[PDB]
Amino acid sequence: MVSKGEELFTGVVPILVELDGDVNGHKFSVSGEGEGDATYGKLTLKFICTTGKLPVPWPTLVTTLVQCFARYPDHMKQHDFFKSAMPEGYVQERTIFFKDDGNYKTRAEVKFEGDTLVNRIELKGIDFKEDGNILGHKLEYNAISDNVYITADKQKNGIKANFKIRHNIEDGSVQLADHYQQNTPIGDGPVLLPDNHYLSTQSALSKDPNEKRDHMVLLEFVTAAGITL
């Protein structure tokens, strides 16, 4: 038997992303468009900073800027919280701690508007160092790849996740970003609460050679794993 939300991801689905941010009083907005194909766990997106120059490095915003596009293997389909919450959607909140520097706090709503999957985000960043790796733009425009560790939060009818991203710094060192995540459903309907597992995620960053606005092109693959059969 196929689930309710799962049917909405059987083809290629268009994606819109909108972010409003404020980091140490530098206000900025990002808009993104692309497509997701959950059969393959594949996302292709382009993001543009609509207010001018982005005041933080693009790689720092990747995790914030739609885990419902994860490929869940057939034997793990009963563990896909993200699709089960659709089309009504879910709230995704994070705190992201940059080691020896500031933190981002994010809140997003992820839901369908008609045929389009929308991710609407507010981001607040505080306590960043003006000469640090973030505000000082010392991070490599480099891929990021890691595992998102998911567990159920039966108390909230949702999930929690934790993971670390290691951003490469221009001098060969690493800037750690510790992520803490909570997702909760927006609707009242039932959702699937998973056993422990993870999402193996890889994001490749590139540029559009014809684009003069400050932008990021992204190709991403996301696959669920860690349960055995």
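Sequential numbering from 1, following the chain as shown.
Cβ atoms are placed via backbone N, Cα and C, with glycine included.
Swiss-Prot has this to say about the protein:
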- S145 to P (Swiss-Prot position 147): Increases fluorescence at warmer temperatures such as 37 degrees Celsius (MUTAGEN)
- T201 to H, W or F (Swiss-Prot position 203): Results in significantly red-shifted excitation and emission maxima (MUTAGEN)
- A204 to K (Swiss-Prot position 206): Abolishes the tendency to dimerize and leads to monomeric fluorescent proteins (MUTAGEN)
- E220 to G (Swiss-Prot position 222): Suppresses the 399 nm excitation peak, leaving only the longer wavelength peak at 475 nm (MUTAGEN)
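Projection of Swiss-Prot feature records onto the structure.
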{"residue": "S145", "record": "mutagenesis position", "Cβ neighbours (10 Å)": "14"}
{"residue": "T201", "record": "mutagenesis position", "Cβ neighbours (10 Å)": "22"}
{"residue": "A204", "record": "mutagenesis position", "Cβ neighbours (10 Å)": "13"}
{"residue": "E220", "record": "mutagenesis position", "Cβ neighbours (10 Å)": "22"}
Practice task
Measure from the CA atom of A204 (mutagenesis position) to the CA atom of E220 (mutagenesis position) and give the result in Å, rounded to a whole number.
Solution key: 6
Fill in the blank from the handout: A204 (mutagenesis position) and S145 (mutagenesis position), compared by Cα position, are separated in whole Å by 9
